[PDB]
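Asker: Input: one structure, supplied below.
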Amino acid sequence: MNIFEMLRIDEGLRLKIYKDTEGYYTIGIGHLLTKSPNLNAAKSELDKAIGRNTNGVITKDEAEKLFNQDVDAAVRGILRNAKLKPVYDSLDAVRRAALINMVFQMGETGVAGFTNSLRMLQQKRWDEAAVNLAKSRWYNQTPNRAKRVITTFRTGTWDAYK
Ligand SMILES: [Cl-]
Ligand SMILES: [Cl-]
């Protein structure tokens, strides 16, 4: 298991514009297109993203290409963030995957806001971090995906994904 397979599981793959759990226009492997309610603002962002007139539909390769950029951007955002970088540096390889997953889902800003959990992770208090992470809108809104990521942080194994 690796970060790509992990996120492919959490996000799925859709080749036609769809609405995410929050109601936003997305395509591929969790690639957010726009927060705007207008399908046309979505198609426009899509075509801009792909470099062709897609009429809201893309191929598997196009989806994978977006996915590659997005994982890469997630890592780089972590590395450039003063609050996140130290956490990531302190973690083992599996737990690093767990942080990247939160960032991809909620952006750097969101994650960086989990001050207390972050501190617990850095200190390696796994059980305590897992309890604090669960006290979040995130967990309440997407409980199954949240439990999987949290177990990953608690255990340092890929069990929740196997
Ligand atoms: Cl893009
Ligand atoms: Cl869920």
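Heads up, the Cβ atoms here are built off N, Cα and C, so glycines get one too.
So Swiss-Prot says this about it:
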ACT_SITE  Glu11  active site, proton donor/acceptor
ACT_SITE  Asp20  active site, proton donor/acceptor
BINDING   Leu32, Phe104, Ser117, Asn132  substrate binding site
MUTAGEN   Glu11 to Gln  Complete loss of activity
MUTAGEN   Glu11 to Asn  Loss of 84% of enzymatic activity
MUTAGEN   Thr26 to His  Facilitates transglycosylation more effectively than hydrolysis; covalently bound substrate
MUTAGEN   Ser117 to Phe  10-fold decrease in enzymatic activity
MUTAGEN   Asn132 to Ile  5-fold decrease in enzymatic activity
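Tell me about the setting of these features in this model.
Answerer: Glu11 (mutagenesis position) falls within a helix when secondary structure is assigned with DSSP.
In the three-state DSSP scheme, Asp20 (active site, proton donor/acceptor) is classed as coil.
Following the DSSP three-state reduction, the secondary structure of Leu32 (substrate binding site) is strand. Listed in sequence order, the residues of the same chain lying 6 or more apart from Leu32 (substrate binding site) and placing their CB within less than 8 Å of its CB are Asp20, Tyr24, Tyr25, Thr26.
Spatially close to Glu11 (mutagenesis position) yet at least six residues away along the chain are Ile29, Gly30, judged by Cβ distances under 8 angstroms.
Look at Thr26 (mutagenesis position): DSSP puts it in a strand. Other Cβ atoms within 10 Å of the Cβ of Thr26 (mutagenesis position) number 20 in total over all chains.
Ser117 (mutagenesis position) falls within a helical segment according to DSSP. The number of other CB atoms found within 10 A of the CB of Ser117 (mutagenesis position), across every protein chain shown, is 23.
The Cβ of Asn132 (mutagenesis position) has 19 other Cβ atoms within 10 Å, all protein chains considered.
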